[PDB]
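Asker: Would you mind keeping the following structure in view while I ask a few things?
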Amino acid sequence: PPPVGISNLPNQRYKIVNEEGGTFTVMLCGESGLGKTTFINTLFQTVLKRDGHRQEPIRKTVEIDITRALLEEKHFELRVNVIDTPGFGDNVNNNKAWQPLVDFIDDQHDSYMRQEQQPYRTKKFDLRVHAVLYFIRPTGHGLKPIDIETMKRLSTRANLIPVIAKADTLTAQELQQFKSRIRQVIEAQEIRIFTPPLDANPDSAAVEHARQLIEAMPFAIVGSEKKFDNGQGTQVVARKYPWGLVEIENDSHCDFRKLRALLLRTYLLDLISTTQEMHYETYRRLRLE
Amino acid sequence: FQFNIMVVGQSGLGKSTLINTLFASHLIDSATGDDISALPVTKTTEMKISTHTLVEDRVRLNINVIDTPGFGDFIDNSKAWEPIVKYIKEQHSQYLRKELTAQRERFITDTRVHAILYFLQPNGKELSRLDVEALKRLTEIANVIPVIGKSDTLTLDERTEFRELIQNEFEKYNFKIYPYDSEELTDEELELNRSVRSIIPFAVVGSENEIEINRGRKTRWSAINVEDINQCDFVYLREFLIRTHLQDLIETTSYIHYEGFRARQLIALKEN
Amino acid sequence: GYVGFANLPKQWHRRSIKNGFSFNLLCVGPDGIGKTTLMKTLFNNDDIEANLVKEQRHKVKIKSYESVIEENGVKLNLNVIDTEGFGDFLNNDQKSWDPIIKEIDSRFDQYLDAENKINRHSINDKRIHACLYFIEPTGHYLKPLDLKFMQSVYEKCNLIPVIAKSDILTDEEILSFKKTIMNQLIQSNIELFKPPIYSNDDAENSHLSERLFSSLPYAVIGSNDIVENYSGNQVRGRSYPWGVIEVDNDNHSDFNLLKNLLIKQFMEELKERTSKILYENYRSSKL
Amino acid sequence: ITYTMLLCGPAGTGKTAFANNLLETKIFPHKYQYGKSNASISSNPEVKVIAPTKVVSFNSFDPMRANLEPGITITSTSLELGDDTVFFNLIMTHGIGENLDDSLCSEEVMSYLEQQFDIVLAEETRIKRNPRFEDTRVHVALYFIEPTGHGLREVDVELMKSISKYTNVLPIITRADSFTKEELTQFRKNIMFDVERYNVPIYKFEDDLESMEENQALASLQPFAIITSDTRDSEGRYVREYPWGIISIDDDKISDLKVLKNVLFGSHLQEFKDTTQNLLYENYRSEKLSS
Ligand SMILES: Nc1nc2c(ncn2[C@@H]2O[C@H](COP(=O)(O)OP(=O)(O)O)[C@@H](O)[C@H]2O)c(=O)[nH]1
Ligand SMILES: Nc1nc2c(ncn2[C@@H]2O[C@H](COP(=O)(O)OP(=O)(O)O)[C@@H](O)[C@H]2O)c(=O)[nH]1
Ligand SMILES: Nc1nc2c(ncn2[C@@H]2O[C@H](COP(=O)(O)OP(=O)(O)O)[C@@H](O)[C@H]2O)c(=O)[nH]1
Ligand SMILES: Nc1nc2c(ncn2[C@@H]2O[C@H](COP(=O)(O)OP(=O)(O)O)[C@@H](O)[C@H]2O)c(=O)[nH]1
């Protein structure tokens, strides 16, 4: 009694996926001094970005800068598209500062739609942002009007992943209270934020990690490009202050590893698929009304 | 004596090899070849007649192997039995022309179709449009002895069921397959006819090449003996068309088909 | 450390197994060539053609059958098309075999239409991902009608020509018939699907792909029933009064190679080619 | 003496905690966790609540109304911390940095300072003047620099200039624990470079050899970086607590807060008062009299 190769179809799919290559697009929104450049330099283990762009006119115009790179880890290549928001929230008047970013996301969606409008369409330049990380200054107080309205405006264009910048600045109780206030605000304002798919699972631990990830939002981010010894003979990436060392790789000090699980390790494919099946589809429908 | 045996089928069915093996010499080479360009130039079934002399049984016989290249070998076979019918009836008209001729000869060569071997493909399905029409118009114009090509393509039970299906198809279409039971025949003759009739359509396997083990085709998983009775009906068909009924075949082609065409043609001439 | 962006292919594997798979296969040949036995032996399901989905005849009939075949958890939704009447007609003109082409074009048309809808709601792919042409084991040459149809279909669907009932032909006969068929195909410009060889892949898997390409036209046999081997071992195949042929034996048939090129190894690649090259050409024509 | 100090900065700097630490009394509540006590009786023997917290200016947790812009709100809380008896009225700004346009905030703060100047002028130019009238002029002002680590923003510069027009303005780096040693050094250097570039008239720590040396050192210290907490250790030491370590506000290296407190309420208090009262106010009065 011989078998059919139905069980080998997924391994074929894996082969084509790994031999083709991937593309990830992340928009890092926030003000100046939220540890964003350092975060993206820490999440990819490489220096994708810089030193700050600085010493220029104080009135910054909100612009969009895309830093593109090709990264190879295990013979798999990823085109990382780190989009920035220079000058956003860094001015005395920040009204209509959300317009450029949502407009850029809509422009990428329209570009993909027009690539589909091609008569003999070929390989696709997909710059639609698969994730949007909005960084909140660790005020420990609440979300600002600029913050909430920008987040709500861009929550329909693509996936939104709230994060509390420089979360090590806040003490444990203060950061937890800040997280609670942020969650209540985004629940009342009805802002839409990406949630890992746990359904309602064969790998009950995977959907359990989904639950753990969704119970850790807004994520606490602690990023450093320098490593220090822990005192036990192991060098951990960390932020070194004389009172104590804030290790980025310890789950007890930060939620950075959860964010890496959501963004690149575990729920990267899900983010890409949601950005391409939910957001882009709505934009295309409205554009073609 | 002069015997005329015709083979009707498509390229592959194994008719040239069957004739080659039933006579023990290379008489007919495949008229279709291995080129799609070797097919007829008239885009209709053509006739290839080759005369050989075989006297190995000390019964000297003048064989005339007829072949129908082009049958079921083009896309449009809507008239792939018309040329065969025309050939048969023209060969009959020659004999009647000599017999209706004044001061004719002693030996008016009999070029008529004494026997026909219509090769039925081993597909297991009912008769196709081409097969049905050709058997319909060739059963009453000449003596037809059904045979199944590449009977290696059907397991024993598959071959039996396909043979029963073809037998029922013959009965349904009212097709007249040789041998024909008559009243002159004796009892032994009637029972022999019943047996060969139950064998029809035959299931013959042919090979002009000999194999060594411990005549047939030897392959990787299989080894057939063309002269094995528990493997093929090649021996039965051989004996039937060479010895058992050869005389009856040549007599019925001169007594039933030819005299029928004679009556028809002469009646038509009388009317006009 | 190791940033885990090389783990995305594994997430794709998991997604694939979670969402199953779907394969639309076409089978064109004469009635009695063995396209109902080959399919069931390929999918090890004797009822592979029991889910029939929704003044004389002068055109082939296109029959659609949808089944589901699941192995080790993964599930595949198979939709097999069978031609009924090919060759049975004494006309066998372009109109005779046109319905098959029209059906393939209709699948592509439905896909294109749903892709070009304002709602653009979830669409199900019915496009024919492969076309198996069954070639009778005459042993002489590729026939006119065979050449005409295979040329008419070599652009619409991936072409997988096979030599049916190959157990009758001797080894040398099979080789010669295979060579003649391949020569006729190349000189009709009929093009067949070439298995892709992934990069950073095993050289043995590359050799398998090359052999799969260079073994065409294949010589496949079909018998889901079990027969006893001369070794006393029950094996899938056919038993005749002279010998026993085994469908799973590579020495006897290219059945395992066809199963590799059609289901086990390059089913997904066949679907990718059909949805990325053939369908886009159909779209350009419709444009 | 009657001393007046302003505390201005973007929301989330640590002004409330800084004031509580300075007073050693939790007299100012943190937003959203308030209403349990706002201007309660002092927990410090020296601190007295001579006037509860009250709003001096206005220009405009409820999750449904979180989007609404607060605007600006200036509040003066009067206390008596003790000849030594000092009548200290602390003015504070809230809603600055919590809206889209912060021009309203700068306008309101400048207008409050100008109105206090005008009140003092009117009292001076009165036929019957109250010799012991209570001046509302802001003798000193501290601007909190948000811990960006890069430099000064636009709102920062404009607000500091507006505050400098009517009172002495001191650049104070807040939440210095957010910066490591090198990071804090670079941030301070950037702040100084930006104020020099835009010519912000920030206060300068610029008769005795020891006095000159102290002024030089204090100038080199600016902007003053500080860690402040309104929470104390079980022993009674104002401290911050983190999972990786516990910070003490008293520690000299962690915070320059005690030098800042000394200059604000000790050494340079009279200097700030005299400069605001006899240089800024006098020039404003001269300009008004020329008008
Ligand atoms: N408290 C804290 N400060 C950080 C962290 N990462 C970086 N910084 C500080 O912020 C600077 C980097 O900011 P940068 O990433 O360039 O800014 P942004 O991209 O505009 O948000 C560093 O020089 C540090 O002074 C962090 O995890 N926590
Ligand atoms: N398996 C099998 N092959 C056969 C049989 N008879 C003939 N063949 C093969 O059929 C091929 C073509 O037969 P041939 O008589 O030359 O051709 P035709 O006159 O055009 O049908 C030859 O290569 C033979 O090997 C048979 O009984 N079984
Ligand atoms: N000689 C031979 N016969 C086969 C082979 N596979 C199937 N058959 C026979 O071919 C016949 C017709 O096959 P079937 O699947 O019913 O044909 P379809 O009408 O084309 O679907 C069946 O009765 C089988 O016994 C094979 O490999 N060799
Ligand atoms: N890391 C750090 N946090 C502080 C410091 N001072 C106060 N905080 C915290 O940061 C927030 C400051 O809010 P508050 O002082 O009311 O600010 P204001 O509204 O700008 O006056 C509170 O959550 C305090 O617990 C400090 O020096 N360092």
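Heads up, chain C uses Swiss-Prot numbers, so what you see runs 98-151, 177-409.
Note: Cβ is positioned from N, Cα and C throughout, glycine not excepted.
Reproduced below are the annotations present in Swiss-Prot:
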BINDING   C:126-133, C:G207, C:287-295, C:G344, C:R360  GTP binding site
MUTAGEN   C:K287 to R  Abolishes sumoylation
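Please go over these features one by one and say how buried each is and what sits next to it.
Answerer: Note: C:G126 (GTP binding site) has non-local neighbours C:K132, C:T205, C:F208, C:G209, C:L254, C:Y255, C:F256, C:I257, C:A286, i.e. same-chain residues 6+ apart with C-beta under 8 A of its own C-beta.
Sequence-distant neighbours of C:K287 (mutagenesis position) (same chain, 6+ residues apart, CB-CB distance under 8 A): C:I130, C:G131, C:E258, C:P259, C:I343.
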Asker: How many neighbouring Cβ atoms, not counting its own, are there within 10 Å of the Cβ of C:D293 (GTP binding site)?
Answerer: 14
Asker: Which ones, out of the recorded positions C:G126, C:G129, C:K132, C:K287, C:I290, C:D293, lie near enough to chain B that their C-beta is under 8 angstroms from one of its C-beta atoms?
Answerer: C:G129, C:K287, C:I290, C:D293
Asker: Of the recorded positions C:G129, C:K132, C:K287, C:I290, C:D293, C:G344, which ones put their CB under 6 Å from ligand 4?
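Answerer: Checked recorded positions vs ligand 4; nothing flagged, none.
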Asker: Near ligand 2, which of the binding-site residues show up if the criterion is a Cβ under 6 Å from one of its atoms? Options: C:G126, C:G129, C:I290, C:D293.
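Answerer: Near the molecule: C:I290.
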Asker: Hey, how far do the C-alpha atoms of C:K151 and C:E177 sit from each other in angstrom, given the 25-residue hole?
Answerer: 23
Asker: Among all the protein chains here, how many other CB atoms are within 10 A of the CB of C:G344 (GTP binding site)?
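Answerer: Result for C:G344 (GTP binding site): 23 other Cβ atoms within 10 Å.
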